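What follows is a single structure, and I will ask about it in a moment.
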Amino acid sequence: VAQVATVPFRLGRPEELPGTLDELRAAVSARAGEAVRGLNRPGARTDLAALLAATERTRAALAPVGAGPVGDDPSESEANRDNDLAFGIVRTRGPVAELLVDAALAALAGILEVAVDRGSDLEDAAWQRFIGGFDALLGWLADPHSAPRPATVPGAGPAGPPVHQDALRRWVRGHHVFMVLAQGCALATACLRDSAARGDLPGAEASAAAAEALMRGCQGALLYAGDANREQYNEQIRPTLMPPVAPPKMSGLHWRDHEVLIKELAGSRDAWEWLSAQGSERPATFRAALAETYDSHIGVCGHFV
Ligand code: HEC
C-alpha cells in the first residue's frame, strides 16, 4: 500500500463529527477558509500542475492539528481496523472536522499527482464533478450557513501510456477520496436534519445544497474508481506463479465513514420532504444525484454486480 499512495492517510473518527451548523462553523470554518483561499490563490487554477503546487503549498501552510493515532478504540471492531488497514488509513486524534480539512487536501494532492503525470481517461464532465467535490466540501465548511459556489477545475490531459500498477494507485487514492466525501456528506446531512428539526429553513437549505454537491462529487469519485477497477481487472488476466494478491476492497458493513453517512441519510427523509413543501428545488436534484451515485456503485463495490 505504501508503494501506491502516501500513507498513513490520517482521518478522524466519523462518530465524532459535529451535528449542527453552529457547531460545525465553530469547529472548522477558520481552517476551511484558509484551505479555500490557498486553493484559489493567484495562479492556482491555470492548469493542473499549478493546482497541485497550490494544494501542497496550502497543506504546508496550515497549523498542524493531529495528535497521533487513536490507537486503542473500544468502539472499533477488528473488522473496522482491517477495513482501514487495507487502504493505509490511520484514525487520528484531534479535532475531527479540522482533520477532515487536512485529509481533503491530502486526498486531492494524491489524485492530482497521478493526473499531472499520466492524465486521465475520464470524461471532462466527470472530471469536473469529481475534482469539484473538493471545492464543494471546503467551500461549504468555510461557511456552512451558505450554499457553496462552484469553481473552475483545470482539465486533465489525455491518459498516457500505462505504468505498472497505476490502476491500483488510482484505486487506492480514489478510496481516500471516498472517505473524505463520506464524512463531508454525513456532516451536511446531519446539519440538514438538525436545522429542519429546529425550523431553520435557511440552514436546512444550505445543508441540502452541500449534501447534493457532495453527492455529485461522490458520483464522480465512483466513476474515477470504476475506471481504475476496470483497468485493474485487465492487469489481473495474467496468471502468476506467486499467490495472486487481490486489490484491497472496502467491506461495507465494516467501513465506519460509510456506516455513519448511511445512518444520517436514513434519518433525513422527512427533512427532504419538508424542504420540498417549503419551495426548495434541492430535494429533486438531490434525489437525482442520489440515484446516480447508487447506480455508480456497480463496478466499484464488491457487494454490487
Ligand atoms: C462497497 C464497499 C461500497 C463502496 C465503495 C461505497 N459504498 Fe455506498 N453502499 C454500499 C452498500 C453495500 C450499500 C447498500 C446497503 C444495503 O444494501 O442495505 C450502499 C448504499 C449507498 C447509498 C444509499 C443509501 C440509502 O439509500 O439510504 C449511498 C447514498 C451511498 N452508498 C454512498 C456512497 C458513497 C457516497 C460512496 C463513495 C464516496 C460509496 N457509497 C461507496 C457499499 C459501498
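Swiss-Prot numbering applies to chain A: residues 17-321, in that order.
If you're wondering, the header gives X-ray crystallography, 1.8 Å.
Including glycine, each Cβ sits where the backbone N, Cα and C put it.
Sharing the record's features from Swiss-Prot:
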type: MUTAGEN; residues: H191 to A; note: Does not affect heme-binding
type: MUTAGEN; residues: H274 to A; note: Does not affect heme-binding
type: MUTAGEN; residues: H313 to A; note: Almost abolishes heme-binding
type: BINDING; residues: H313, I314, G315, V316, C317; note: heme binding site
type: MUTAGEN; residues: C317 to A; note: Almost abolishes heme-binding
Roughly how many angstrom lie between the C-alpha atoms of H191 (mutagenesis position) and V316 (heme binding site)?
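Given the Cα positions, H191 (mutagenesis position) is 10 Å from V316 (heme binding site).
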How many Å separate the Cα atoms of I314 (heme binding site) and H274 (mutagenesis position)?
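That comes out at 16 Å between the alpha carbons.
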Out of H191, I314, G315, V316, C317, which recorded positions lie by ligand 1, with a C-beta less than 6 Å from some atom of it?
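Within range of ligand 1: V316, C317.
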How long is the line from the C-alpha of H274 (mutagenesis position) to the C-alpha of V316 (heme binding site), rounded to the nearest angstrom?
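Cα of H274 (mutagenesis position) to Cα of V316 (heme binding site) measures 14 Å after rounding.
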Neighbourhood of the heme site (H313, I314, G315, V316, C317): other residues with Cβ within 8 Å of the Cβ centroid, in order?
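The surrounding set, listed in chain order, is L238, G242, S312, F320.
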For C317 (mutagenesis position), write down the residues of its own chain that are at least 6 apart in sequence and whose Cβ falls under 8 Å from its Cβ; none is a fine answer.
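Once residues fewer than 6 apart are set aside, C317 (mutagenesis position) is near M266, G268.
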If you count Cβ atoms within 10 Å of each one, which of the binding-site residues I314, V316 comes out on top?
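By the 10 Å Cβ neighbour count, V316 comes out on top.
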Taking 10 A as the limit, how many CB atoms besides its own sit near the CB of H191 (mutagenesis position)?
24
Inside 10 Å of the Cβ of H274 (mutagenesis position), count up the other Cβ atoms and send me the figure.
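A count of 22.
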Around the Cβ of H313 (mutagenesis position), how many other Cβ atoms lie within 10 Å? Please give the count over every shown protein chain.
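Taking all protein chains shown, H313 (mutagenesis position) has 17 Cβ neighbours within 10 Å.
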Three-state secondary structure of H274 (mutagenesis position) from DSSP?
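Assignment for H274 (mutagenesis position) reads helix.
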Counting every protein chain present, what is the number of Cβ atoms, excluding its own, within 10 Å of the Cβ of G315 (heme binding site)?
16
